[PDB]
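**Student:** Sharing a structure with you now.
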Amino acid sequence: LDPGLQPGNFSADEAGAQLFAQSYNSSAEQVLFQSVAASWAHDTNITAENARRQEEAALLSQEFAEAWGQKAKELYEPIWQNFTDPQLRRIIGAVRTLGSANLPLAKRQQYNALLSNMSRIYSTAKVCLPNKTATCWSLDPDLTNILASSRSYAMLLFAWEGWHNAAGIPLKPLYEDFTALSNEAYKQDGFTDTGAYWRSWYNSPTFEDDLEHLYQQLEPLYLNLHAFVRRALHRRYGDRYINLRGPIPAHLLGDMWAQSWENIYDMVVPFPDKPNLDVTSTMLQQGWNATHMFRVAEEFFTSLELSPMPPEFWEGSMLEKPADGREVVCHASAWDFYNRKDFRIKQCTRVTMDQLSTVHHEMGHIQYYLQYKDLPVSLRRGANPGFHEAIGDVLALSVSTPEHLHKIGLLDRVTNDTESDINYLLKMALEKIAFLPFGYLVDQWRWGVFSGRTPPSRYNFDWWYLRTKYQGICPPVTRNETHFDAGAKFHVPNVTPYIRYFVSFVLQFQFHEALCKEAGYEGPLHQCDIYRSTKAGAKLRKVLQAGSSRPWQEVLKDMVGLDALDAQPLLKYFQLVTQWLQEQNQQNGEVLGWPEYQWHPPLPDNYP
Ligand SMILES: *[C@@H]1O[C@H](CO[C@@H]2O[C@@H](C)[C@@H](O)[C@@H](O)[C@@H]2O)[C@@H](O[C@@H]2O[C@H](CO)[C@@H](O[C@@H]3O[C@H](CO[C@H]4O[C@H](CO)[C@@H](O)[C@H](O)[C@@H]4O[C@@H]4O[C@H](CO)[C@@H](O)[C@H](O)[C@H]4NC(C)=O)[C@@H](O)[C@H](O[C@H]4O[C@H](CO)[C@@H](O)[C@H](O)[C@@H]4O)[C@@H]3O)[C@H](O)[C@H]2NC(C)=O)[C@H](O)[C@H]1NC(C)=O
Ligand SMILES: *[C@@H]1O[C@H](CO)[C@@H](O[C@@H]2O[C@H](CO)[C@@H](O[C@@H]3O[C@H](CO[C@H]4O[C@H](CO)[C@@H](O)[C@H](O)[C@@H]4O[C@@H]4O[C@H](CO)[C@@H](O)[C@H](O)[C@H]4NC(C)=O)[C@@H](O)[C@H](O)[C@@H]3O)[C@H](O)[C@H]2NC(C)=O)[C@H](O)[C@H]1NC(C)=O
Ligand SMILES: *[C@@H]1O[C@H](CO)[C@@H](O[C@@H]2O[C@H](CO)[C@@H](O[C@@H]3O[C@H](CO)[C@@H](O)[C@H](O[C@H]4O[C@H](CO)[C@@H](O)[C@H](O)[C@@H]4O)[C@@H]3O)[C@H](O)[C@H]2NC(C)=O)[C@H](O)[C@H]1NC(C)=O
Ligand SMILES: *[C@@H]1O[C@H](CO)[C@@H](O[C@@H]2O[C@H](CO)[C@@H](O[C@@H]3O[C@H](CO)[C@@H](O)[C@H](O)[C@@H]3O)[C@H](O)[C@H]2NC(C)=O)[C@H](O)[C@H]1NC(C)=O
Ligand SMILES: *[C@@H]1O[C@H](CO)[C@@H](O[C@@H]2O[C@H](CO)[C@@H](O[C@@H]3O[C@H](CO)[C@@H](O)[C@H](O)[C@@H]3O)[C@H](O)[C@H]2NC(C)=O)[C@H](O)[C@H]1NC(C)=O
Ligand SMILES: *[C@@H]1O[C@H](CO)[C@@H](O[C@@H]2O[C@H](CO)[C@@H](O[C@@H]3O[C@H](CO)[C@@H](O)[C@H](O)[C@@H]3O)[C@H](O)[C@H]2NC(C)=O)[C@H](O)[C@H]1NC(C)=O
Ligand SMILES: *[C@@H]1O[C@H](CO)[C@@H](O[C@@H]2O[C@H](CO)[C@@H](O)[C@H](O)[C@H]2NC(C)=O)[C@H](O)[C@H]1NC(C)=O
Ligand SMILES: *[C@@H]1O[C@H](CO)[C@@H](O)[C@H](O)[C@H]1NC(C)=O
Ligand SMILES: [Zn+2]
């Protein structure tokens, strides 16, 4: 520990704690920058040297969070709740959280080693065909691509069976040990369990109830969608393997976790005679290039009179693919270095209509970072953890439209045909609405484990209960408590909350509606754009400047006017497809929901 990074002495006063907050701030951006710089380099190009620098940076960060966290508890754990500023209470409350650093070394060294071991066995999971094969598969590319692409039911089944079997089972013992150790650490931090810690972020005493009220508002839309898809699969696979009343076999939905079904959009799409618009042909013809695209993205924000990207951003960012042959993580990401001056993007840009949209949300994050850089570092995070991605997405929504592309000049004429825009809303529904029930059930399920209400003998039972209850899916081959299908997801062994994403996808439209309402727009909400609309920016800026200083429920209210989440705006956005599906279901006599829930298909005749 460098002494300039090691805390000093502070009194039990607020007057002291204000000085503690100030000292933590000044040290914090000096450590976090050094940490993120290393992590930036390692990700900007892989080298074992940079991986080492990445590893050392990780340790240096934790060592810093520890050295300060321990004193924050020692001096202010008896007090912090008392302090007059809600901003300061947030500052100290964050520092005062220690997480795993509560565990004594013996447990601590098991804990880290245990968490790493889960990620290893998941990331390095494998499935092998039932021969003396030279070669096995892995989740990507082999499994993701066969599962999405092929539709011979047996082959599709085996791929799903192998994965949840191989990925889950060897996790089963580890995940229990994680659960015990996880809760024990937070107990000392001040939470009943890890689950009550995660819910602490949303600072809402009624949080879990709020979700069910939201989800109940979605269920008519989701059931409408689910019931529609279910019929389509019946056309494809046969009466033996689908029940037009029952739930859907989990592996037919084109995705290993059935969390988003878009790979059956090719099978289901409405109005097969219409195209789906691709503006790439203009963009290449215009001589658009990656470097230019961001200037369009910046144009948008400048058009809202949000802040332009500072010169440092253009000096630093890796907008283009590198000139070297060096290996790089191409997946696009946006970075804030807590050093106030320089913000950074990595995009690996390929000039296509899709990545044009993608750049806009990635720059959206940068605009978000730019606005709250003025806060003390402890607060420089989204108003709540799903709130940051929402401000990212509302931007991509607007520009994805044909309407905005015409103001970009990339589109020649607007073509207001509902058959086309239904195609667009429906694919987006198969992407994101299918995700809401899944995103909801996981963190209910994990809260069930962390609260203990799902003891280890029920890990798998409570999972499939939650799947059929919410997502309308059931397992394709009988699954029993030797298995552990909850582990087969990325976010579970990586102990990463999904609930942020669900909160975000609701805040997304709850903003978009409140912006389009403010931008003077009227008409079909998916045809709104806010570009050039200074009225939207000045209100949006008020959200971004707040960062996390001000409780999100108060900030959301200042933007939208509602003290809480609501899915009515989301239903407004999807309204056109909502109507269309209701017609199509009513025409087919399709039974919304899934009675005969106690059904799942027989096995293929010679399996395998
Ligand atoms: C990615 O795309 C970027 C943008 O490309 C341009 O725009 C897009 C939409 C497409 O249409 C592209 O085809 C198009 O090229 C590229 O940056 C641009 O690169 C080109 C070529 O390298 C640049 O063109 C050259 O610019 C010189 C400077 O011209 C400006 O400055 C003069 C003073 O030096 C001034 O007198 C001019 O009026 C001009 O001012 C610009 O005005 C327009 C509006 O009228 C603004 O939009 C600009 O921002 C203004 N820029 C400034 C600095 O004020 C010219 O001297 C030069 O002409 C000479 O060279 C050409 C060959 O290049 C000869 O053919 C010609 O006869 C003459 O001798 C030429 O115009 C362009 O300026 C760059 N953009 C900017 C903003 O500077 C990226 O390089 C590209 N990257 C990749 C990898 O593709
Ligand atoms: C969390 O902790 C950070 C870091 O300690 C605090 O930032 C510092 O806050 C103070 C108060 O706002 C700020 O002082 C003001 O800075 C303005 C710019 O001052 C710069 O120029 C003068 C000369 O004109 C220098 O004397 C200063 O040291 C500054 O120097 C420049 O700083 C930038 C930014 O880091 C750096 O990139 C440049 O390299 C450097 N210049 C050169 C030539 O190298 C003044 O206009 C103003 O009047 C005040 O002096 C101080 O500069 C901040 N430092 C940094 C590193 O950010 C945060 O305030 C704190 N958080 C909160 C919420 O308070
Ligand atoms: C990924 O990005 C990083 C940052 O841009 C980039 O880092 C550089 O990589 C090169 C090798 O490709 C490093 O060069 C050597 O590093 C070794 C130690 O690992 C040194 O022994 C070498 O010393 C000589 O060179 C020095 C100047 O670099 C001289 O001052 C010295 O006297 C010796 O003559 C040499 O430094 C370089 O150090 C790193 N730098 C950093 C900051 O990482 C890396 O190249 C990129 N990846 C790829 C594949 O290009
Ligand atoms: C932060 O506050 C602490 C506690 O008020 C200060 O700690 C004290 O620091 C002095 C030196 O400034 C230490 O002196 C040592 O005392 C022992 C005898 O106990 C002697 O054998 C050593 O040779 C040395 O003189 C003292 O131990 C230490 N005491 C405590 C309780 O921490 C500290 O000075 C303050 N920080 C700063 C930067 O001033
Ligand atoms: C994380 O997983 C790894 C791998 O399962 C665990 O490391 C393994 O630990 C065992 C002993 O605990 C090692 O087996 C022993 O090896 C020695 C020879 O080194 C042998 O004499 C013993 O009879 C026994 O076979 C095993 O080699 C070791 N593997 C690796 C790769 O290190 C680790 O303990 C797990 N940690 C947690 C927290 O789960
Ligand atoms: C939960 O369901 C699984 C199947 O999905 C059951 O596990 C299976 O049980 C049978 C009977 O023991 C195993 O067959 C045996 O395999 C061994 C080779 O491993 C072979 O030598 C025997 O002759 C016999 O064929 C089968 O392999 C096994 N599968 C797995 C993946 O373990 C399990 O019994 C069910 N849970 C409970 C509590 O019964
Ligand atoms: C910190 O907590 C204490 C205890 O809840 C508060 O002290 C009490 O304050 C009320 C009025 O605010 C008095 O009627 C009590 O007599 C006080 N009790 C004691 C033991 O002093 C204190 O006000 C809180 N501080 C803040 C800033 O809210
Ligand atoms: C598209 O045409 C319909 C015609 O009824 C109209 O109601 C709708 O508002 C048009 N789109 C926009 C963005 O105005
Ligand atoms: Zn994002």
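Swiss-Prot numbering applies to chain A: residues 30-637, in that order.
Cβ atoms are placed via backbone N, Cα and C, with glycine included.
According to Swiss-Prot:
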| type | residues | note |
| --- | --- | --- |
| ACT_SITE | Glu391 | active site, proton acceptor 1 |
| ACT_SITE | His520 | active site, proton donor 1 |
| BINDING | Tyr231, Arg529 | chloride 1 binding site |
| BINDING | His390, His394, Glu418 | Zn(2+) 1 binding site |
| MUTAGEN | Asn318 to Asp | In Ndom123456 mutant; abolished dipeptidyl carboxypeptidase activity; when associated with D-445 and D-509. In Ndom1234569 mutant; does not affect dipeptidyl carboxypeptidase activity; when associated with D-445 |
| MUTAGEN | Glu391 to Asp | Abolished peptidase activity, leading to increased levels of amyloid-beta; when associated with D-989 |
| MUTAGEN | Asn445 to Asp | In Ndom123456 mutant; abolished dipeptidyl carboxypeptidase activity; when associated with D-318 and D-445. In Ndom1234569 mutant; does not affect dipeptidyl carboxypeptidase activity; when associated with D-318 |
| MUTAGEN | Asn509 to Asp | In Ndom123456 mutant; abolished dipeptidyl carboxypeptidase activity; when associated with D-318 and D-445 |
| MUTAGEN | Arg529 to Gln | Abolished dependence to chloride, leading to reduced peptidyl dipeptidase activity |
**Student:** Count the Cβ atoms, other than its own, that fall within 10 Å of the Cβ of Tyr231 (chloride 1 binding site), considering every protein chain shown.
**Tutor:** 23
**Student:** Of the recorded positions listed here (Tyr231, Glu418, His520), which is spatially closest to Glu391 (mutagenesis position) when Cα positions are compared?
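**Tutor:** Spatially nearest to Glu391 (mutagenesis position) by Cα position is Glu418.
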**Student:** Does DSSP give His520 (active site, proton donor 1) helix, strand or coil?
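**Tutor:** DSSP assigns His520 (active site, proton donor 1) to coil.
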**Student:** Quick one: pull the CA-CA distance for the residue listed as 'active site, proton donor 1' versus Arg529 (mutagenesis position), whole Å only.
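**Tutor:** Their Cα atoms are separated by 12 Å.
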**Student:** Which ones, of the recorded positions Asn318, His394, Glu418, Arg529, have a Cα no more than 10 Å from the Cα of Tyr231 (chloride 1 binding site)?
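**Tutor:** Candidates kept after distance check: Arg529.
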**Student:** By CA distance, which of the mutagenesis positions (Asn318, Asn509, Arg529) lies nearest to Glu418 (Zn(2+) 1 binding site)?
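**Tutor:** Closest by Cα distance to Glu418 (Zn(2+) 1 binding site) among the mutagenesis positions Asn318, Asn509, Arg529: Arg529.
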**Student:** Just checking: which of the recorded positions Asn318, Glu391, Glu418 have a C-beta under 6 Å from ligand 9?
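**Tutor:** Within range of ligand 9: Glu418.
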**Student:** Can you tell me the CA-to-CA distance separating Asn318 (mutagenesis position) and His390 (Zn(2+) 1 binding site), as a whole number of Å?
**Tutor:** 18
**Student:** CA-CA, which of the recorded positions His390, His394, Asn509, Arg529 lies nearest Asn445 (mutagenesis position)?
**Tutor:** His390
**Student:** Could you tell me which three-state DSSP class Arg529 (mutagenesis position) falls into?
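**Tutor:** Going by the DSSP assignment, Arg529 (mutagenesis position) falls within a helical segment, counted as helix.
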**Student:** Take the C-alpha atoms of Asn509 (mutagenesis position) and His390 (Zn(2+) 1 binding site) and report the distance between them in angstrom, rounded.
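**Tutor:** Approximately 42 Å lies between the Cα of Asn509 (mutagenesis position) and that of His390 (Zn(2+) 1 binding site).
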**Student:** Between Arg529 (mutagenesis position) and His394 (Zn(2+) 1 binding site), how many Å separate their Cα atoms?
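**Tutor:** So the alpha carbons of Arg529 (mutagenesis position) and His394 (Zn(2+) 1 binding site) sit roughly 16 Å from each other.
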